[PDB]
Amino acid sequence: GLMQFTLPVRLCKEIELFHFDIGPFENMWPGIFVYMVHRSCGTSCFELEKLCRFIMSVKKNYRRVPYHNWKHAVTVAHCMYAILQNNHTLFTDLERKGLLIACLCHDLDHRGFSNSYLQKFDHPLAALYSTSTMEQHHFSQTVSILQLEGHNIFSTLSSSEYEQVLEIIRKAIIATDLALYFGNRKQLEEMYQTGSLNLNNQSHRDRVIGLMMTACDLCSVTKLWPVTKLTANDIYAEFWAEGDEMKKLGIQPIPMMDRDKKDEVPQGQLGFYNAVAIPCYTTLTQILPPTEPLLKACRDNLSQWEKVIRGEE
Ligand SMILES: CN(C)CCn1nc(-c2ccccn2)cc1NC(=O)c1nc(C2CC2)ccc1Nc1cncnc1
Ligand SMILES: [Mg+2]
Ligand SMILES: [Zn+2]
């Protein structure tokens, strides 16, 4: 109760900023997460014994893949922390509880392959979950870990608060399926423009929480150029492995996944920032003005990829 987590001064200051990188020391990431839960939620939200045990089980169930790994989980949770801390009064006690945990759990047991590769491989998960294959799996894994003895961090909630938080987490994790993002942002665009957006409407909050989840999930494009550039290598390491596996199934992969087409990456990053990232953080800033720094950083990095094409780097 009277035990705080404290960070070194540089982290204590830099963790509050959207562009914070969690660093290369794996053994500090759990404490970083707890630090963020205590400041975002309270010293009281979770039994520390239970939280710590949950955190290490979740870690254990992320795999040693180049991008969709434990560092990604904590990175995405930190971006949610920054959004929540810059939008204090907009979010309920349960939502701050649910969303940090949703972010930490959102890619549990990711194998480094897209839902498309699972479908074409005919993976058993593709027969169990026809759409949002991995995302339904990640939520399923979150519930399994919560039901490990001594792991139920939500035990102190009423029955109804419990059903609400697991519902917040389920919707939150499903929303990380980028195939659902396009329609979600367009609906939020019309609502904001026509003025029908209403955060007291639960179906509306759901959509807004989903956009936050896309924003946190894509947040590697909102870091300083050197972080963003070096994370790009990790995402492409998976994409190329997935392309290799498509060739093994006798299917020419899209250029994004073809390691024989590295030359097309700068242009592919332009398409990605223009088609996906810039619209995401634009709509998010319109709805949640204090999240503007993510849009600004995303723009700085689009400009960095333009310079790569032009030959200036
Ligand atoms: C959203 N995509 C699935 C389709 C669009 N697209 N097209 C190309 C492309 C097209 C043609 C040629 C080369 N590339 C590449 C992308 N996507 C990403 O780059 C990307 N995707 C994701 C989503 C989880 C999957 C996350 C991060 C990404 N980037 C990144 C950059 N910096 C740091 N961290 C991450
Ligand atoms: Mg995912
Ligand atoms: Zn993710």
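Chain A is numbered as in Swiss-Prot; the shown residues are, in order, 724-1036.
Each Cβ is built from the backbone N, Cα and C atoms, and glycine gets one as well.
In the structure as shown, the Cβ atom of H791 (active site, proton donor) sits within 10 Å of 23 other Cβ atoms. Summarising the annotation, Swiss-Prot assigns active site, proton donor to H791 and lists similarity to another entry as the type of evidence.
Under 8 Å, Cβ to Cβ, and six or more positions away along its own chain, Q992 (3',5'-cyclic GMP binding site) finds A955, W1028, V1031. Residues annotated as 3',5'-cyclic GMP binding site in Swiss-Prot: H791, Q992.
Marked as divalent metal cation 1 binding site by Swiss-Prot: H795, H829, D830, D940. The number of other CB atoms found within 10 A of the CB of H829 (divalent metal cation 1 binding site), across every protein chain shown, is 28.
For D830, the entry in Swiss-Prot reads divalent metal cation 2 binding site. Counting every protein chain shown, the Cβ of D830 (mutagenesis position) has 25 other Cβ atoms within 10 Å.
For the mutagenesis of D830 to N, Swiss-Prot gives this note: Reduces activity 1000-fold. The structure shown keeps the original residue. Under DSSP, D830 (mutagenesis position) is assigned to coil, being neither helix nor strand in the three-state scheme.
Swiss-Prot documents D830 to A as a published mutagenesis change and attaches the note Loss of activity and of zinc binding.
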Per DSSP (three-state), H791 (active site, proton donor) is coil
Cα nearest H791 (active site, proton donor) among recorded positions (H829, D830, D940) -> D830
Expected list for ligand 2 (Cβ under 6 angstroms, recorded positions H795, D830, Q992) reads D830
Listed in sequence order, the residues of the same chain lying six or more positions from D940 (divalent metal cation 1 binding site) whose CB sits under 8 Å from its CB are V799, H829, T899, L901
